[PDB]
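K.L.:
Supplied in structure tokens, the structure appears directly below.
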Amino acid sequence: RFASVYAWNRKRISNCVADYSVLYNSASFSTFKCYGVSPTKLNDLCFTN
Amino acid sequence: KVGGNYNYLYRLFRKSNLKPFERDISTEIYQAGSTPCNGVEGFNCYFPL
């Protein structure tokens, strides 16, 4: 079950190593916009939280 | 013009950056995922212009 958009869920992702290529290389997503960040270099960048 | 002067376009995606004074008018779909694009978008690919 996902959230109702009026009550949109939030989860903190932290203290971990990502691989956004697992997401972006998948064909099932119909839309994958990014703002201030590029979906490829997203996998080279790193974040506080 | 009202509704948009779609006479003008730019390349939104490319697999790699241009060399100085290079030009690329190709319409081949840009690839984001595992497979070749086979002439369609969303299937691992998106249109670059």
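Using the numbering of Swiss-Prot, the residues shown for chain B are 444-492, in order.
Keep in mind that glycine also has a Cβ here, set from the backbone N, Cα and C atoms.
Copying in the features that Swiss-Prot gives for the protein in this structure:
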- B:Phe456 to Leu: In strain: Omicron/EG.5.1 (VARIANT)
- B:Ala475 to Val: Increased resistance to neutralizing antibodies (MUTAGEN)
- B:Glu484 to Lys: In strain: Beta/B.1.351, Eta/B.1.525, Theta/P.3, Iota/B.1.526, B.1.1.318, Gamma/P.1, Zeta/P.2 and Mu/B.1.621; May enhance affinity to human ACE2 receptor (VARIANT)
- B:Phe486 to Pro: In strain: Omicron/XBB.1.5, Omicron/EG.5.1 (VARIANT)
- B:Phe490 to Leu: Increased resistance to neutralizing antibodies and human covalescent sera neutralization (MUTAGEN)
K.L.:
With a CB cutoff of 8 A to chain A, go through the recorded positions B:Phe456, B:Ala475, B:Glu484 and name the hits, or write none.
P.N.:
B:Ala475
K.L.:
Going by C-alpha distance, which of the recorded positions B:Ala475, B:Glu484, B:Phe486, B:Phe490 is nearest to B:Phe456 (variant position)?
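P.N.:
Going through B:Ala475, B:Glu484, B:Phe486, B:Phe490 one by one, the closest to B:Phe456 (variant position) is B:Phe490.
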K.L.:
May I ask which residues of the same chain, at least 6 positions away in sequence, place their Cβ under 8 angstroms from the Cβ of B:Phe490 (mutagenesis position)?
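P.N.:
Listed in sequence order, they are B:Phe456, B:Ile472, B:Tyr473, B:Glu484.
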K.L.:
Which ones in the same chain are close to B:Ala475 (mutagenesis position), with CB under 8 Å and 6+ residues apart in sequence?
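P.N.:
B:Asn487, B:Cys488, B:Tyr489 - these are the non-local Cβ neighbours of B:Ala475 (mutagenesis position), listed in sequence order.
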K.L.:
Over all shown protein chains, what is the count of other CB atoms within 10 A of the CB belonging to B:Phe456 (variant position)?
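P.N.:
So the number of other Cβ atoms within 10 Å of B:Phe456 (variant position) is 13.
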K.L.:
Please determine which of the variant positions listed here (B:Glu484, B:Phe486) has the lowest count of neighbouring CB atoms within 10 Å.
P.N.:
B:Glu484
